[PDB]
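Note sheet for the following structure.
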Amino acid sequence: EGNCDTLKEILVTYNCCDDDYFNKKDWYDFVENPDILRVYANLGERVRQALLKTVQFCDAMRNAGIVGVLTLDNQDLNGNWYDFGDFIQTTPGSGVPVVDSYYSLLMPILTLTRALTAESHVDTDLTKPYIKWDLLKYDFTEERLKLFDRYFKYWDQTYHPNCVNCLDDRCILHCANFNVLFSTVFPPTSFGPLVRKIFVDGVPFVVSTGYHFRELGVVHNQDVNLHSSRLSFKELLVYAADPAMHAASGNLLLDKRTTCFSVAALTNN
Amino acid sequence: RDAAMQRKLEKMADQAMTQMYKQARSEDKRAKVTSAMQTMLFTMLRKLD
Ligand SMILES: [Zn+2]
């Protein structure tokens, strides 16, 4: 904050805020003056456009059959490109770019400006309602894959929508990372435990059998048993320490004191 | 021997008795709490179906 001139220039050049905003002291802090998040957000669309245009450019080079690398400093803010200084020419339909340094540098911004919220509207338009997701759907896989393809098309590494299918750990990281970004799009009433009705001694229960982690995708419990006769101790325990039966036996809560997403209440007071 | 050994027989028998007492009370508490939590479960569901 000693000298963020270029940042100020960029911020006013795109009407995210007017120079008047730069006297409200602690404008740069986050926990002080949380409003800064809003004015940061007013950049998202420009970033998203840059992304789409670079996808187009990648495929263009691929068809053209050229090889090269993509550095940010060779990209305007509108999305265009230039400075084809050292690309080399090969047979068409066989060309290949290098988008490893590009995205790897860009990745922190995309959650800073939330430049991917424009995909939660009924048709990728800021000026339209949100997609009315089905309250019951919880899978969401080929959706993540589709997003990946529409943006990160040439991120030359396999992405696994469910870390369960990861190899080592470094794959777990390289997948949960993308999952973090993508999980900002979907309804927040569709994460957490994934319960299911079961029977024991001819009696219905509700217990969790899996989970939908906003960073790990879907995970299903591996040893669930429908229809049992009695309950030993450990199973008593694991069905007592779970929220499922507790929550579902609760009365609906909505509190305005906190922006944290409430869930349920267990009493009348 | 018999007026010292026999003095240790009592000691060891009585500590065995007290430890079996403690184990009995322990396993008692177990039954009590498991009954309680079973009751809690069975009464919880009886408000939702
Ligand atoms: Zn993986």
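Throughout, chain A uses Swiss-Prot numbering, with the displayed residues spanning 4528-4796 in order.
Header says: electron microscopy, 3.8 Å.
Just so you know, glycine gets a Cβ as well, placed from its N, Cα and C.
If you draw a 10 Å sphere around the CB of A:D4610 (Mn(2+) binding site), it holds 10 other CB atoms from the protein chains shown. Sequence annotations record features per position, and here Swiss-Prot assigns Mn(2+) binding site to A:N4601, A:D4610 based on experimental evidence.
Among the features that Swiss-Prot reports, domain 'Nsp12 Interface' is placed at A:4658-4756, with the record citing sequence analysis.
Looking at Swiss-Prot, you'll find the natural variant A:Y4665 to H noted as follows: In strain: Omicron/BQ.1.1. Sequence-distant contacts (6 or more apart, same chain, Cβ under 8 Å) of A:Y4665 (variant position) comprise A:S4717, A:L4721, A:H4739, A:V4745.
The number of other CB atoms found within 10 A of the CB of A:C4693 (Zn(2+) 9 binding site), across every protein chain shown, is 17. When secondary structure is read from DSSP and collapsed to three states, A:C4693 (Zn(2+) 9 binding site) falls in the coil class. Here Swiss-Prot flags A:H4687, A:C4693, A:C4698, A:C4702 as Zn(2+) 9 binding site.
A:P4715 (variant position) carries a helical DSSP state (H, G or I). Note: A:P4715 (variant position) has non-local neighbours A:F4788, i.e. same-chain residues 6+ apart with C-beta under 8 A of its own C-beta. According to Swiss-Prot, the natural variant A:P4715 to F carries the following note: In strain: Eta/B.1.525.
Among the sequence features in Swiss-Prot, the natural variant A:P4715 to L is noted as follows: In strain: Alpha/B.1.1.7, Beta/B.1.351, Gamma/P.1, Delta/B.1.617.2 Iota/B.1.526, Kappa/B.1.617.1, Lambda/C.7, Epsilon/B.1.427/B.1.429, Theta/P.3, Zeta/P.2, Mu/B.1.621, Omicron/BA.1, Omicron/BA.2, Omicron/BA.2.12.1, Omicron/BA.2.75, Omicron/BA.4, Omicron/BA.5, Omicron/BQ.1.1, Omicron/XBB.1.5, Omicron/EG.5.1.
The two recorded residues A:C4702 (Zn(2+) 9 binding site) and A:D4610 (Mn(2+) binding site) have their Cα atoms spaced 33 Å from each other.
Ligand 1 lies under 6 Å from the Cβ of none of the recorded positions A:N4601, A:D4610, A:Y4665, A:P4715. Counting residues per DSSP class in helix, strand and coil order gives 29 helix, 24 strand, 46 coil for the domain 'Nsp12 Interface' (A:4658-4756). Within the same chain, the residues at least 6 positions away from A:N4601 (Mn(2+) binding site) whose Cβ sits under 8 Å from its Cβ are A:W4608, A:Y4609, A:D4610, listed in sequence order.
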